[PDB]
Protein chains: 2
Amino acid sequence: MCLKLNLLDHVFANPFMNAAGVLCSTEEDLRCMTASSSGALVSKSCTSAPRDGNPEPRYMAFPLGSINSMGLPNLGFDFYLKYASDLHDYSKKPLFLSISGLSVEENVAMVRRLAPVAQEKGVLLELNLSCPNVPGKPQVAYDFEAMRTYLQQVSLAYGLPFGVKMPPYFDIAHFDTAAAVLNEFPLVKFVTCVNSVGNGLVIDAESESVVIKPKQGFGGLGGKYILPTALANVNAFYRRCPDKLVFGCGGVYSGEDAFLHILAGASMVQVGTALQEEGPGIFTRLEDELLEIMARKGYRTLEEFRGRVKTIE
Amino acid sequence: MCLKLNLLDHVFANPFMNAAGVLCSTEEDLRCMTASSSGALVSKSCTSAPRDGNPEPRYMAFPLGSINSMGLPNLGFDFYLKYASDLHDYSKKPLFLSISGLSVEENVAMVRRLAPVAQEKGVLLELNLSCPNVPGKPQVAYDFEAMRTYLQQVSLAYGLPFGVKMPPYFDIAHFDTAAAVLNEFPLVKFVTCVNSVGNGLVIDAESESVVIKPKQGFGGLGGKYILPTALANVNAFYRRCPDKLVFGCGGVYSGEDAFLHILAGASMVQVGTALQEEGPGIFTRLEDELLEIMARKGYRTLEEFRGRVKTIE
Ligand SMILES: Cc1cc2nc3c(=O)[nH]c(=O)nc-3n(C[C@H](O)[C@H](O)[C@H](O)COP(=O)(O)O)c2cc1C
Ligand SMILES: Cc1cc2nc3c(=O)[nH]c(=O)nc-3n(C[C@H](O)[C@H](O)[C@H](O)COP(=O)(O)O)c2cc1C
Ligand SMILES: O=C(O)c1[nH]c(=O)[nH]c(=O)c1CCc1ccc(OC(F)(F)F)cc1
Ligand SMILES: O=C(O)c1[nH]c(=O)[nH]c(=O)c1CCc1ccc(OC(F)(F)F)cc1
């Protein structure tokens, strides 16, 4: 009975990893995630220049999940590139490095410089498409002409397998078009579904107030609120992108939640909100809980049930 | 103290009502909602001809919410028209009639016929800008040029105040564009936010199967999953549409949740999943809990706090 996976030319002890943005902004964080029993880790989405991000409070969590408008606080690309090329212990577990440039040119400049490090050390790129373009236009993955442009230019500039982090879609027509854009880029080898459910609004009844400061309290939703949304997107892309891997992310608190992602078609399973809340010890629990479910069901590996969600008739 | 209010030239005993689709498909349902403590009721969204809807199971509910792909099962427009014109006891509470034709022309023909019943009887039109999936094109409220066409044609054909039921949006630029469309139309006097969060997917771990049969298990989400999404849409439209009313719908299971909708800007508050699960008694509880919250805060009227959610700085 084992949780091991071999994909993208790397070996993973188990499918669990942090979600970009959680426990991965500083050297301390990355060392902590590397010391954990996670199967991999991903760095905070970075920009060319370091950013302080939005004013606080900018993250809050509640029994059913979390709202955040962090605003891409990060130490800058040069720090994450240096962690990848000089500080990370690849003998421990593999590393993904997330990039979230604020223009297509910014992203190009960062991937050109990541490419030699990726080829030499085996760092894996996750391009964050669930991200600001021109303000008053939708985020990049909700503008399919912008998305095509970003994938065209990053494909050219990077030249190596990479993956994309995608926002949730809610319309079948959007699933169709999005997968068809992604399917034009043979270097996109993995798709991470999903980023936060955008622009939710949490109000505290006692104080009659929003709970985060940026954007009049509007921010992205994570946690229990979003598990069915995240399962739908994992499965919609698993079905439409047969030549690609799908990583699942959204609402994972337990081995049972991970198991459902995996049934939906997930390879890797990321943990955001619950990890932010419980801390890195969560990975032992999730591993134990998932193995307990496999044992009861007689499953010995993950490939025996990945993507095998049953439909009715 | 009482929660009485006046909107759209009608009086309401309180701001609660069913969400379209729940407890409102047959004469029996509508009679049951009429006998309840709700302040108003809305009929099931209807098409020109009767529809059996999708194969069962097509609705399922869980501790955190519901998923549905009903398929617009309804008795047809002639039935809801007759109910509006000859059966509803307007002395008890106002009636809204939801229309969801499968094309613009279908909707224009229904509204032409509904207009003299509205004039004579005071039934209010809720036009449902969600539709069944036509491969290649998004749902109507997700295609803003289609949406403007629907509204132009309906406004022309109906000629009287009406409201629109909106899917949720998740991006600020979409809120801007959607609200700008809706503000082109002076006859749109109310906006209902929100319809179910589209195409989520619930999987049962024990059976390793989806839980509803249509669309490979994909369906709209309601209930606790969607409250912060519903609050964000209510507030976004409340802010952008100062000459319109906003009706809130999504995640209401208590007087507290209702209270947050009204803080967000809601004039009426619709209950879908919680009403499906608990039955029409829910309306007396919601009344009692909302007044209790009011009492303890010293609010005597809904107007005192509607739309007064506080932001931080
Ligand atoms: C505080 C916070 C920061 C995040 N930052 C990023 C980021 O920098 N890049 C990114 O792709 N996603 C980011 N996310 C999104 C998470 O990676 C994840 O997609 C989302 O929270 C859903 O997973 P969950 O339900 O486990 O939280 C962030 C989420 C949170 C709560
Ligand atoms: C079984 C079922 C049928 C529904 N039918 C309709 C409908 O005919 N028209 C409509 O506008 N919305 C319909 N909805 C959406 C609800 O009106 C409401 O927008 C949604 O359930 C979210 O509110 P909730 O969180 O209270 O459930 C339906 C929902 C359910 C669960
Ligand atoms: O840094 C974040 O805010 C963040 N949070 C997430 O949940 N997902 C992400 O992808 C990111 C980085 C991308 C991004 C999303 C929303 C933004 O608008 C905001 F108002 F939060 F600043 C900015 C960056
Ligand atoms: O009757 C419905 O299924 C339904 N359920 C909702 O949650 N909201 C609605 O507005 C409706 C009626 C409109 C409608 C939406 C999506 C549909 O696709 C489907 F998959 F269910 F066949 C059909 C009707």
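Numbers in chain A track Swiss-Prot; the residues on display, in order, are 2-314.
So how was this one determined? The header says X-ray crystallography, 1.9 Å.
Each residue, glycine too, has its Cβ placed from N, Cα and C.
Listed in Swiss-Prot:
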- A:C132: active site, nucleophile (ACT_SITE)
- A:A21, A:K45, A:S46, A:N129, A:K166, A:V195, A:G224, A:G251, A:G252, A:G273, A:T274: FMN binding site (BINDING)
- A:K45, A:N69, A:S70, A:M71, A:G72, A:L73, A:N129, A:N134, A:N196, A:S197: substrate binding site (BINDING)
- A:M2 to T: In allele DHOD3 (VARIANT)
- A:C3 to R: In alleles DHOD2 and DHOD3 (VARIANT)
- A:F63 to V: In allele DHOD2 (VARIANT)
- A:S86 to I: In alleles DHOD2 and DHOD3 (VARIANT)
- A:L98 to V: In allele DHOD3 (VARIANT)
- A:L222 to I: In alleles DHOD2 and DHOD3 (VARIANT)
- A:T285 to R: In allele DHOD3 (VARIANT)
- A:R301 to K: In allele DHOD2 (VARIANT)
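In sequence order, A:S46, A:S101, A:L103, A:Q140, A:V141, A:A142 make up the list of same-chain residues 6 or more apart from A:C132 (active site, nucleophile) whose Cβ falls under 8 Å from its Cβ.
Residue density at A:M2 (variant position): 9 other Cβ atoms are found within 10 A of its Cβ, drawing on all protein chains shown. Taking the Cα atom of each, A:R301 (variant position) and A:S70 (substrate binding site) are about 40 angstrom apart.
The recorded positions under consideration are A:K166, A:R301. Their Cβ neighbour counts within 10 Å are lowest for A:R301. Candidates A:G72, A:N196, A:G224, A:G252 (binding-site residues) were compared with A:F63 (variant position); those inside 10 Å Cα-Cα are A:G224. Those recorded positions from the list A:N129, A:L222, A:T274 that have a Cβ under 8 Å from chain B Cβ atoms: A:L222.
Taking every pair among A:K45, A:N69, A:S70, A:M71, A:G72, A:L73, A:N129, A:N134, A:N196, A:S197, the residues listed as contacting substrate, the largest Cα to Cα separation comes to 19 Å. In sequence order, the recorded positions near A:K166 (FMN binding site) (Cα within 10 Å of its Cα) amount to none of A:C3, A:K45, A:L98. There are 25 other CB atoms within 10 A of the CB of A:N129 (substrate binding site), with all protein chains counted. Checked against A:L222 (variant position) by C-alpha proximity, the recorded positions A:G72, A:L98, A:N129 yield A:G72 as the nearest. Here the recorded positions are A:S70, A:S86, A:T274, A:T285, and the one ringed by the most other CB atoms within 10 angstroms is A:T274. Between the CA atoms of A:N196 (substrate binding site) and A:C3 (variant position) there is a gap of 28 Å, rounded to the nearest whole number.
Its Cβ placed at the centre, A:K45 (substrate binding site) has 24 other Cβ atoms within 10 Å.
Counting only same-chain residues six or more apart in sequence, the Cβ atoms lying under 8 angstroms from the Cβ of A:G252 (FMN binding site) belong to A:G66, A:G223, A:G224, A:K225, A:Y226, A:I227, A:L228, A:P229, A:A231, A:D258, A:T274. Ligand 1 lies under 6 Å from the Cβ of A:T274, out of the recorded positions A:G72, A:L98, A:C132, A:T274, A:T285.
In the vicinity of ligand 3, defined as a Cβ distance under 6 Å, the following of the recorded positions A:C3, A:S46, A:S70, A:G72, A:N129 are placed: A:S46, A:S70, A:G72, A:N129.
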